[PDB]
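A.B. asks: Have a look at this one.
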Amino acid sequence: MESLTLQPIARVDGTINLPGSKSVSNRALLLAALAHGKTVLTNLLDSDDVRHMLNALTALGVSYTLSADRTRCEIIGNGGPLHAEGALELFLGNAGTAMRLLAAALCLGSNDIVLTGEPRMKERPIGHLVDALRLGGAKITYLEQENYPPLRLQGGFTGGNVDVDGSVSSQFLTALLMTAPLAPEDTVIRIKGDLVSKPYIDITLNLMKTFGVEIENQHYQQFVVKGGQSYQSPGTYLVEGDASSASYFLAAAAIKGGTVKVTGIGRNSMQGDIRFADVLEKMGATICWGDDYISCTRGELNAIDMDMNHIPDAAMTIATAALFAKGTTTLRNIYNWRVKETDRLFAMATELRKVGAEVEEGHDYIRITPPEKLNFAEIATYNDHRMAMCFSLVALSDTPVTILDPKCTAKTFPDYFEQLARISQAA
Ligand SMILES: O=C(O)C1=C[C@@H](OP(=O)(O)O)[C@@H](O)[C@H](O)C1
Ligand SMILES: O=C(O)C[NH2+]CP(=O)(O)O
């Protein structure tokens, strides 16, 4: 078991040029593959989740080239739905963005493809998306547990009236939205009840528009999509820096700055996680907004009690930043933390207690009361990049922290620790 030990960080200050957004990267790659023309993506993220999407596109016959640092990609669009037969197996690691998006997209036409991944992915739900795709005509078989990957896709999605449950993942709706335009018939997608992670739907619509397709959004309750459309290459497209990856560095300044500036995202970003900066401001930090940067400067840090359904990923960063805040912090309406890389409510509560906090693990919330002083712990990371990145913040105290399996950060941010070190100062 590999591990890394972080020594106490006296102060953080500096500038980080962010790695590309995983959310934007995977949507842009799939749309580029489906589109007509050559798309050149710049600032693309090089991480496991994007690599699995790239490998899937390669297996499906899509041609592309990558720059030396794998952040520039020139994709030759397929000019329509992707195809493969012979039950071609696509291994997608634990990349939900690739699993959910491809599960829908590959239902267009005829195909015979199997989507699978790492053991944890076979435990992450996909039944709501499968139910919706079937209502639209798709033939999908669960090869192991009902409602979970692996899936055998045999095509047939033609459109029509499709209901989709939006209470567990917004990715199911995203996948349907990206797929429906290329179906032969028009599709009316109706959301059954609640919709979680709503801001990611805006990312999806933004990318679709970039690639030439718009739909009718009726207050996020129903979406009307015209079929028979085609995606078109936007030419050169700049992938925004990752706002979720930015959270650690902005939080580090809120705790131990100094001023930390992240570049690649700014006030105009489409990512909902830029709203993480607003939470730091509510806790007492100072935030500055630019066209291509967001910066945070240390002020004070007070506990907050907030519904975090709009920023589920970056919200994990508040759970460890809470160790440094005055008072008890409560993060609410985050049930789906339980169905992601690991059950994050169980994992976060378990590891936070190890450094001294008193924690109430609610069914869909977490309440954190910090200790007077943190203690050393060897942190388990549950094959979850964010557990490693969130707990790295423990080193902004007087105690070192040991992080198990630090390479798990590669799911979205291979160079995380070197970037944290870049802004770590001894004086
Ligand atoms: O659509 C996307 O790019 C994502 C949506 C979110 O998932 P849920 O909608 O399941 O919360 C988020 O947690 C994931 O990292 C990326
Ligand atoms: O990035 C995260 O914090 C959670 N990602 C879930 P996925 O992208 O695998 O569906």
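Cβ atoms here come from the backbone N, Cα and C positions, even for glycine.
Pulled from Swiss-Prot, these are the listed features:
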- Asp313: active site, proton acceptor (ACT_SITE)
- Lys22, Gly96, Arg124, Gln171, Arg344, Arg386, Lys411: phosphoenolpyruvate binding site (BINDING)
- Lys22, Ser23, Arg27, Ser169, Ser170, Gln171, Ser197, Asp313, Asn336, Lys340: 3-phosphoshikimate binding site (BINDING)
- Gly96 to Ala: Insensitive to glyphosate with unaltered affinity for its first substrate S3P, but displays a 30-fold lower affinity for its second substrate PEP (MUTAGEN)
- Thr97 to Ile: This mutant is sensitive to glyphosate and causes a substantial decrease in the affinity for PEP. Is insensitive to glyphosate but maintains high affinity for PEP; when associated with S-101 (MUTAGEN)
- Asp313 to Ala: The enolpyruvyl transfer reaction is halted after formation of the tetrahedral adduct of the substrates (MUTAGEN)
A.B. asks: I want to check the contact list for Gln171 (phosphoenolpyruvate binding site): same chain, sequence separation of six or more, C-beta distance under 8 angstroms. What comes out?
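C.D. replies: Counting only residues 6 or more apart in sequence, the Cβ neighbours of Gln171 (phosphoenolpyruvate binding site) under 8 Å are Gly96, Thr97, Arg100, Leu101, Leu129, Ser197, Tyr200.
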A.B. asks: How far apart, in angstrom, are the most distant Cα atoms among the phosphoenolpyruvate-binding residues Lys22, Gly96, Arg124, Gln171, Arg344, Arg386, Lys411?
C.D. replies: 19
A.B. asks: Given the binding-site residues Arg344, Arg386, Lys411, which lie within 10 A of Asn336 (3-phosphoshikimate binding site) by CA-CA distance?
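C.D. replies: Within 10 Å of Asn336 (3-phosphoshikimate binding site): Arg344.
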A.B. asks: From the binding-site residues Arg344, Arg386, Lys411, pick the residue whose C-alpha lies nearest to the C-alpha of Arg27 (3-phosphoshikimate binding site).
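C.D. replies: Going through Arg344, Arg386, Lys411 one by one, the Cα closest to that of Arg27 (3-phosphoshikimate binding site) is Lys411.
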A.B. asks: Less than 6 Å between Cβ and the nearest atom of ligand 1 is the rule; apply it to the binding-site residues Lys22, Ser170, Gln171, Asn336, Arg344, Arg386.
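C.D. replies: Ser170, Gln171, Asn336, by Cβ distance under 6 Å.
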A.B. asks: Taking only the recorded positions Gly96, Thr97, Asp313, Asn336, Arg386, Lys411, which have a CB closer than 6 angstroms to any atom that belongs to ligand 2?
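C.D. replies: Near ligand 2, sequence order: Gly96, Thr97, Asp313, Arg386.
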A.B. asks: Please determine which of the recorded positions listed here (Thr97, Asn336) has the lowest count of neighbouring CB atoms within 10 Å.
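C.D. replies: Selected from the recorded positions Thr97, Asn336 on minimum Cβ neighbours within 10 Å: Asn336.
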A.B. asks: With the cut-off set at 10 Å between Cβ atoms, which of these binding-site residues ends up with the most neighbours? Options: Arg27, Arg124, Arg344, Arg386, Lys411.
C.D. replies: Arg386
A.B. asks: For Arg27 (3-phosphoshikimate binding site), which DSSP three-state class applies?
C.D. replies: helix
A.B. asks: Determine the minimum-neighbour residue: among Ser170, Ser197, listed as binding-site residues, which Cβ has the fewest other Cβ atoms within 10 angstroms?
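C.D. replies: Each of the binding-site residues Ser170, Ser197 was scored; lowest Cβ tally within 10 Å is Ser197.
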